[PDB]
Amino acid sequence: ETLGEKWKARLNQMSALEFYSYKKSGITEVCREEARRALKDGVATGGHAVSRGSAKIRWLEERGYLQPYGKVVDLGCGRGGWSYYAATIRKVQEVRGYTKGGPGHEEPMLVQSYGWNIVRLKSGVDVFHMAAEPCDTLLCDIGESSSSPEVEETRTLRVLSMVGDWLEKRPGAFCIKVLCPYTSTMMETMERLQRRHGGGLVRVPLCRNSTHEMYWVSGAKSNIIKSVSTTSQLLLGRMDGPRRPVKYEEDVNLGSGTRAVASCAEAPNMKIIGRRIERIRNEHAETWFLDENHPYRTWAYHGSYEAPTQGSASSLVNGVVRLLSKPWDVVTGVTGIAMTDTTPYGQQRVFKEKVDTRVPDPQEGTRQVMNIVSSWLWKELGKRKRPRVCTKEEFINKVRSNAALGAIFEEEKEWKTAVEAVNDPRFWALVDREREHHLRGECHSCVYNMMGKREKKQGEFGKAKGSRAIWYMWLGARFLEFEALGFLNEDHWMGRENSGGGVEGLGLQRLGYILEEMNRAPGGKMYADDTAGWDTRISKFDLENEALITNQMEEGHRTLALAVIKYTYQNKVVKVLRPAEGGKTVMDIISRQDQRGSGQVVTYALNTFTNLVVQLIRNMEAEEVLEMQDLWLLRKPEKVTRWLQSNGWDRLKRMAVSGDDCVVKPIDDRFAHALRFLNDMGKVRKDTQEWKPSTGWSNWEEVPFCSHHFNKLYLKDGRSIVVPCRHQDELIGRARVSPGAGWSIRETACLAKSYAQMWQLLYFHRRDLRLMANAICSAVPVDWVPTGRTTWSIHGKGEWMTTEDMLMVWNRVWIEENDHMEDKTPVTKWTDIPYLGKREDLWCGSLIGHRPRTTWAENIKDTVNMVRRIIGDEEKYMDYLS
Ligand SMILES: Nc1ncnc2c1ncn2[C@@H]1O[C@H](CSCC[C@H](N)C(=O)O)[C@@H](O)[C@H]1O
Ligand SMILES: [Zn+2]
Ligand SMILES: [Zn+2]
């Protein structure tokens, strides 16, 4: 019927070798060999395009069919060639790519092409079930080819139904793949769409003769039927006569490194930070330079210098756990967990989206309600406790062997360990020198080392997840924090007795019993809302209100704590490695005024405080104590203090906050829509629309707190315990991951025993975990000492890192030392210790009943015997499986 429908008819009639010769006849191709190679090796600094797609967009660009600018959206990004190419264009500023990925579909590639810092690619996205957004440049390369034009037509029509909603937000530039432009209905539709939205159809010469696909580009203008049919003629012409040679063009070289970005970064108080910036620069004057292409938006940039790379993207498998957990070799929830990428590119790709942010200052009335509540809470906590200076001797007894040294300057680089440095008088001379500076209104050495935390986390793009920032100062600068504010931790100011709502010093054992009490109290549902990246959300004003403890100190102590807060918390100098162009690595010197650093001595103690103030303010807003106008100006501040004195403690004792983790049991469910103050303080809730009311729990046993949910379980005799539970896959997955590279079988086997024993103490109620832990304990030599880290948690008290009998250690934590356990009758055998209900166990990732597990259980005795030979026969083992 149409010139293209004719071409498709002919193409379908083609034989295998007719088609073969035809497909590339007189087409254009980019020379992709050099790119394929580097990509196989993983050379992100090559400037190589991730796909052919990059040249398909450079072609339209040079002709004037597309002039990308501003906010660029890549719908069906795949590897992201259109995305990475977009980021090189002088007028584009942000580039967000979205793709399906996973099985059978292409996943975003992580290259360091010029401007990679303005690219955010996302997988597991089905654009047909994604709401439109306003953008400046709209790109969409979706269209799976088919043998039937009936299938290609319905495939194109669905794609244009999708972009219609996007295009009515009027993007300035657009490029949409039109797979089937040649059918009557498709010509009819495209004319109607060209009328309504503009642009036109262009055929790319880089395309094979096997597709009639054209791109609906913003810079084109031509009758759609003239455009479609001139290209149909081309394709028909290429069928008849001899085969023409293919034309080869050199591929696009994007380049390498980050792009220069628009700054909204607050001005540095150089009178405070200047001496440290100038000291760093003098110890690095040979390499020190100012990078024009630094990627810092909200941080002040002070300079960079050539420095060696640190960290790795490597994850290893704990063969021991892997062999004893065969039914999970399938489960992607477990097999998908691995080490995080702590390399300079690994951390910086998270930094740019999560840490390089600037939260708008809260309003004056909000700023005041915060101040009233914070003064009240500091006065309440200090009622029974006195601030005090913590000592050198207190610190020595507290400092571990595994504690970071963090040496930044020449004079601090004298020791190889923290344990060695504290036993050196030359160290304490440095501490004394800095305190002298602090007392002279100066800071010379309190600079933060920032890097990626090596954690076990689920992956992204079939690759290791990027790493979260961890920032601590050097040992000496940390002691000065300790001596001024360490009283908060050491004298347990955030403990549940002193704070009512805190949980400092409690283990996962006890945490469940708190939420059980909390449920008995009348009121609404329980609300466990996560603040999306709490530390980054800590404002100028939050730090101001925190510094209100300073009033309860003696003038000298206040002076010391004030110099720490003002020069180290209110103002910060951060040292970070960043990947540069040419495969080089630079160390950057940046600074900021808001936010919390993870490695501050009183980070948990302050996050806890500020979170209680936040929760208290939400209860006032909910109970209608705070009004709509009270954000701008606090009308009648007396109403705040009256509420606090009447209900302050009663509401506090209805909370459980551990740093950034919280659970509030309000008076009613008005708390769910009490978001005005919440959002004004920048405490924006995680994975919810900024104004959609919060979702609460009617069942306390379902409430998430500290990565867990807690269950009341009753013994054989009848007594009860409130145990910690989480999804089994998170547990087996993390157990199956090995940190340290180049490990002897002992190092792996001993970390497998640590996981097994932790499971025996906290997760004994999970049927699979008790079995697998007994299997691990049976396959690993008995006299081998458990090693490594099983949790980074403050509530994971490491009672399982012992050679002692686990049934003895279990009785000690659940009976003997359990303050919620009246009867001290010890449990004599493990068969008395119950399991979670079969519905609950199965709800949290259990495989009871599934035949691959059922088989696994039956032959565990033999698979243990196998792992015994793997670790070595000649070793002494014991059977914990009978
Ligand atoms: N419903 C959908 N939602 C999102 N992406 C989809 C999709 N259907 C297909 N895709 C993806 O769209 C991509 C089309 S190919 C895009 C190529 C890209 N412009 C480049 O330069 O590499 C494929 O990777 C496919 O998996
Ligand atoms: Zn200092
Ligand atoms: Zn559970």
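Here chain A follows Swiss-Prot for its numbers: 2522-3403, in order, are the residues you see.
Looking at the header, which is where the method is noted, we find X-ray crystallography, 3.0 Å.
Heads up, the Cβ atoms here are built off N, Cα and C, so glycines get one too.
Here Swiss-Prot flags 2529-2535, 2665-2671, 2729-2731 as GTP binding site, drawing on similarity to another entry. Reduced to three states, the DSSP call for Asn2533 (mRNA binding site) is helix.
Counting every protein chain shown, 14 other Cβ atoms lie within 10 Å of the Cβ of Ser2666 (mRNA binding site). Residues or ranges marked as mRNA binding site by Swiss-Prot on the basis of sequence analysis: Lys2529, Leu2532, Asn2533, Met2535, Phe2540, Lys2544, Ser2666, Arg2729, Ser2731.
Taken from Swiss-Prot, the feature S-adenosyl-L-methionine binding site covers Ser2572, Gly2602, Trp2603, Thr2620, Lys2621, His2626, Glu2627, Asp2647, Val2648, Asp2662, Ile2663, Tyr2736. Of all Cβ atoms in the protein chains displayed, 27 besides its own lie within 10 Å of the Cβ of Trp2603 (S-adenosyl-L-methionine binding site). In three-state terms derived from DSSP, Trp2603 (S-adenosyl-L-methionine binding site) belongs to a helical segment.
Long-range Cβ proximity for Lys2906 (mutagenesis position), meaning a same-chain Cβ under 8 A and a gap of 6 or more residues, is found for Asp3012, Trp3014, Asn3019. Here the residue is the original one, but Swiss-Prot notes a mutagenesis experiment at this spot, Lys2906 to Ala: Complete loss of nuclear localization; when associated with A-2909.
Non-local neighbourhood of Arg2909 (mutagenesis position): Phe3008, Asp3012, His3078, each in the same chain, at least six residues away, with C-beta under 8 Å from its C-beta. As a published mutagenesis entry, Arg2909 to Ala appears in Swiss-Prot alongside the note: Complete loss of nuclear localization; when associated with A-2906.
For the mutagenesis result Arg3099 to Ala, the note given in Swiss-Prot is Disrupts dimer formation, subcellular localization as well as enzymatic activity. When Cβ atoms from all protein chains are considered, those within 10 Å of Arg3099 (mutagenesis position) total 24, not counting its own.
In the three-state DSSP assignment, the secondary structure recorded for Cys3246 (Zn(2+) 2 binding site) is strand. Residue environment of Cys3246 (Zn(2+) 2 binding site) contains 23 other Cβ atoms, counted within 10 Å of its Cβ in all protein chains. Annotated Zn(2+) 2 binding site per Swiss-Prot: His3230, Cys3246, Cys3365, in sequence order, evidence recorded as experimental evidence.
In three-state terms derived from DSSP, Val2648 (S-adenosyl-L-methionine binding site) belongs to a helical segment.
Nearest neighbour of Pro2670 (GTP binding site) by Cα distance, taken over the binding-site residues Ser2572, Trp2603, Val2648, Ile2663, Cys3365: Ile2663.
Across the residues annotated as binding mRNA (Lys2529, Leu2532, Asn2533, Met2535, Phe2540, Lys2544, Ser2666, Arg2729, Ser2731), the widest Cα-Cα separation comes to 16 Å. For the recorded mRNA site, residues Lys2529, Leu2532, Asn2533, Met2535, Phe2540, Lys2544, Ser2666, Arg2729, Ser2731 set the reference point as the centre of their Cβ atoms, and the other residues of that chain within 8 Å of it by Cβ are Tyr2543, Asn2730, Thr2732.
Listed in sequence order, the recorded positions among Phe2540, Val2648, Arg2909 whose CB lies under 6 angstroms from an atom of ligand 1 come out as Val2648. Checked against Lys2529 (GTP binding site) by C-alpha proximity, the recorded positions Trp2603, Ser2666, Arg3099, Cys3246, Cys3365 yield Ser2666 as the nearest. In this structure, the C-alpha atom of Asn2533 (mRNA binding site) lies 13 angstrom from that of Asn2730 (GTP binding site).
Between the alpha carbons (Cα) of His3230 (Zn(2+) 2 binding site) and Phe2540 (mRNA binding site) lies a span of roughly 60 Å. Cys3365 (Zn(2+) 2 binding site) falls outside any helix or strand according to DSSP and counts as coil.
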